Amino acid sequence: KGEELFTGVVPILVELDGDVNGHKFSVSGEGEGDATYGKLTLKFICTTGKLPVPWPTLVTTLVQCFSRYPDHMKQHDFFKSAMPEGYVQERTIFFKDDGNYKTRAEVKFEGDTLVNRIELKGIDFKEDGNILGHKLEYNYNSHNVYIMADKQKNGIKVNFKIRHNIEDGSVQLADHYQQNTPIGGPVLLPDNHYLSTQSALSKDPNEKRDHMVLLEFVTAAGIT
């Protein structure tokens, strides 16, 4: 099954094409994932120069097939079951009192490498709000990512809210609506559960380009 593709360390490639309020940018990432630990190591570069939005706002867009599904949870791992053909991941992300992102990604193997290829469109932002004004702290918090079967088609529906810490001490919420559908034949759909997701963001002091180093940790768990 798809799960067998994830028993060891897997190389990852990420490519994101973005446009936020007409500000166009691209991001390239590379690294590796180890799903038997639930761990990601990635480095992202803004290949168009300086990123026009805060790096933390792109974390969720920039591979949930690397989550650790413990044995008792394994039948309910949609993300790996869809591999190697992969899945389409679509989101709408609403920044409270500000604009929204819409994203479409394909997450799939290309040879030995797990690829996440994304298009992102952002609209309705304030040019000196928290996003386009760069007012978000360079950090990330712990979230629970809630997963249900889609009733209408073979896929999952996923819901969570991200808490982005603002530099003046407040929190910028980002409500995420997500759906995933297989690129290949249908899969068995999971019972309701969640992913416990932790992300930590850092810098390489020797890297001169605008970039983000990102280590994540993710484990599935049952409800409640």
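Numbers in chain A come straight from Swiss-Prot, and the residues shown are 3-64, 68-189, 191-230, in order.
Heads up, header says this was done by X-ray crystallography, 1.1 Å.
Every residue, even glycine, has its Cβ placed from backbone N, Cα and C.
Within 10 Å of the C-beta of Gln69 (mutagenesis position) we count 24 further C-beta atoms, all protein chains included. Quoted from Swiss-Prot, the note attached to the mutagenesis of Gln69 to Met states: In Citrinine; leads to excitation and emission peaks of 516 and 529 nm, respectively; when associated with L-68; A-72 and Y-203.
Listed in Swiss-Prot is the mutagenesis experiment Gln80 to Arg, annotated as follows: In Azurite; shifts the excitation and emission spectra to shorter wavelengths and increases quantum yields compared to BFP; when associated with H-66; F-145; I-150 and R-224. Under the three-state DSSP scheme, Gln80 (mutagenesis position) falls in the helix class.
Among the mutagenesis entries in Swiss-Prot is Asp103 to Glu, noted as: In mut1.27; shifts fluorescence lifetime from 3.03 to 2.85 ns; when associated with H-145. Secondary structure at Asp103 (mutagenesis position), as computed by DSSP, is coil.
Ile128 (mutagenesis position) falls within a strand when secondary structure is assigned with DSSP. Of all Cβ atoms in the protein chains displayed, 12 besides its own lie within 10 Å of the Cβ of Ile128 (mutagenesis position). Among the mutagenesis entries in Swiss-Prot is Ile128 to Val, noted as: In EBFP2.0; shifts the excitation and emission spectra to shorter wavelengths and increases quantum yields compared to BFP; when associated with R-30; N-39; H-66; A-72; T-105; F-145; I-150; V-155; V-171; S-198; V-206 and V-224.
Following the DSSP three-state reduction, the secondary structure of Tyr145 (mutagenesis position) is coil. According to Swiss-Prot, the experimentally introduced change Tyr145 to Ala is described as follows: In Cerulean; leads to improved quantum yield, a higher extinction coefficient and is 2.5-fold brighter than ECFP; when associated with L-64; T-65; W-66; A-72; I-146; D-148; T-153 and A-163.
The number of other CB atoms found within 10 A of the CB of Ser147 (mutagenesis position), across every protein chain shown, is 10. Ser147 to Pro appears in Swiss-Prot as a published mutagenesis result, with the remark: Increases fluorescence at warmer temperatures such as 37 degrees Celsius.
The Cβ of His148 (mutagenesis position) has 19 other Cβ atoms within 10 Å, all protein chains considered. Here Swiss-Prot notes a mutagenesis experiment, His148 to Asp, with the remark: In Cerulean; leads to improved quantum yield, a higher extinction coefficient and is 2.5-fold brighter than ECFP; when associated with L-64; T-65; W-66; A-72; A-145; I-146; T-153 and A-163.
For the mutagenesis of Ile167 to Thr, Swiss-Prot gives this note: In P11; increases fluorescence at 475 nm excitation and at warmer temperatures such as 37 degrees Celsius. In Esmerald; leads to brighter fluorescence; when associated with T-65; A-72; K-149 and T-153. In VisGreen; leads to brighter fluorescence; when associated with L-64; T-65; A-72 and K-149. The structure shown keeps the original residue. Long-range Cβ contacts of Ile167 (mutagenesis position) within its own chain (separation 6+, distance under 8 Å): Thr62, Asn146, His148, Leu178, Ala179, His181. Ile167 (mutagenesis position) falls within a strand segment according to DSSP.
Swiss-Prot documents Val176 to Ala as a published mutagenesis change and attaches the note In mut2.1; shifts fluorescence lifetime from 3.03 to 2.50 ns; when associated with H-145 and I-198. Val176 (mutagenesis position) has a Cβ environment of 13 other Cβ atoms inside 10 Å.
Among the mutagenesis results in Swiss-Prot, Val193 to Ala has the note: In mut1.5; shifts fluorescence lifetime from 3.03 to 2.72 ns; when associated with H-145. The residue drawn here is the original one. Reduced to three states, the DSSP call for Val193 (mutagenesis position) is coil.
Per Swiss-Prot, mutagenesis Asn198 to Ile is noted as: In mut2.1; shifts fluorescence lifetime from 3.03 to 2.50 ns; when associated with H-145 and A-176. Under the DSSP three-state reduction, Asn198 (mutagenesis position) is assigned to coil, being neither helix nor strand.
If you take the C-beta of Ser202 (mutagenesis position) and look for same-chain residues 6 or more apart in sequence within under 8 angstroms, you find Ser147, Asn149, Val224, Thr225, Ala226, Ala227. Among the mutagenesis experiments that Swiss-Prot reports, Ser202 to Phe is described with the note: In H9; increases fluorescence at 395 nm excitation; when associated with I-203.
Record note (Swiss-Prot), mutagenesis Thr203 to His, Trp or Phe: Results in significantly red-shifted excitation and emission maxima. The unchanged residue is displayed. Packing around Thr203 (mutagenesis position) is summarised by its Cβ count: 23 other Cβ atoms lie within 10 angstroms of its Cβ, all protein chains included.
Swiss-Prot gives this note for the published mutagenesis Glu222 to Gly: Suppresses the 399 nm excitation peak, leaving only the longer wavelength peak at 475 nm. Other Cβ atoms within 10 Å of the Cβ of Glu222 (mutagenesis position), summed over all protein chains shown, number 20. DSSP classifies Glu222 (mutagenesis position) as strand under the three-state reduction.
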Remark   = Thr203 (mutagenesis position), DSSP three-state class -> strand
Ask   = How big is the gap, in Å, between the Cα of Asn198 (mutagenesis position) and that of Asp103 (mutagenesis position), rounded to a whole number?
value = 31
Message = Whole-number answer please: how many Å between the C-alpha atoms of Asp103 (mutagenesis position) and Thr203 (mutagenesis position)?
response = 25
Inquiry  = On a C-alpha basis, identify the one among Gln69, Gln80, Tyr145, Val176, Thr203 that is nearest to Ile128 (mutagenesis position); the candidates are the mutagenesis positions.
reply    = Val176
Remark   = The rounded CA-CA distance in Å from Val176 (mutagenesis position) to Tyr145 (mutagenesis position) is 11
Inquiry  = Nearest of the mutagenesis positions to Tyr145 (mutagenesis position) by CA-CA distance, picking from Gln69, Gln80, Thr203?
reply    = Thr203
